[PDB]
There are 2 protein chains.
Amino acid sequence: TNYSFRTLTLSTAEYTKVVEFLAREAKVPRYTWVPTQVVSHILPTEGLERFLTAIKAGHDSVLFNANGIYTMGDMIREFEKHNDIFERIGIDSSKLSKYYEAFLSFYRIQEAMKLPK
Amino acid sequence: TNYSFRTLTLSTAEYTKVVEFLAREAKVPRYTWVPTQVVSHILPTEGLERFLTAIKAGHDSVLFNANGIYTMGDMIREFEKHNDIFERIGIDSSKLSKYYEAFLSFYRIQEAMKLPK
């Protein structure tokens, strides 16, 4: 289609292993394709404005505003409830991949902070 | 929870990265809790006996036989269809976590075999 998502089954032990693994990848810059270093620098408490800015999504952010996504937890919640939030709100498909890539790393970091290990 | 399953959403690119990541961990010995190092050496074509032997599950294997699970692919396929296979057959809960840990890591390796990047 473009960028399909697959729901994998993650057991409690493997779950924390994967979540923390990707969190480290997102925390410490290791991606040149997508600036994750700035993404992990963003506090999810501000919203998603900085997240969009990180990928230069100054116009795509409007889609979030339309859906009521401009707060903390909402973006993650929408991801857990749907995951295809960006596709649903009307995000540009030409950059859909880049958006979803950064979004995934963000979720991992967020969960890793709550991860008991 | 012990070894409960949580649905995680994996992006196409992240999916292969995660699948291969766990396969690497389960391949090269890095755990003392679960003998995954020998598990990655096990041919899932012999059945599940070798897998049970790895963790010294010479008694729990009976539960599999009871359910009719003693063939190749059957255990993994049953995991896909049920996921609570070991729980259903009557695996000992005191070792249930370890069984599932090796089980999950094994599936990751198996899938990684067909996994490109």
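Note that chain B carries Swiss-Prot numbering, so the residues on display, from first to last, are 528-644.
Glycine residues also receive a Cβ, built from the backbone N, Cα and C atoms like all the rest.
Swiss-Prot gives this note for the published mutagenesis B:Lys544 to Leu: Disrupts homodimer formation. Within the same chain, no residue at least 6 positions away in sequence has its Cβ under 8 Å from that of B:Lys544 (mutagenesis position). Taken residue by residue with DSSP, B:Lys544 (mutagenesis position) is part of a helix.
Under its mutagenesis annotations, Swiss-Prot gives B:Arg551 to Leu the following note: Disrupts homodimer formation. For B:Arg551 (mutagenesis position), no same-chain residue that is 6 or more apart in sequence has a Cβ closer than 8 Å to its Cβ. Classification of B:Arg551 (mutagenesis position) by DSSP places it within a helix.
Its Cβ taken as reference, B:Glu552 (mutagenesis position) is surrounded by 20 other Cβ atoms within 10 Å in the chains shown. Swiss-Prot lists B:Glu552 to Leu among its mutagenesis entries, and the accompanying note reads: Disrupts homodimer formation.
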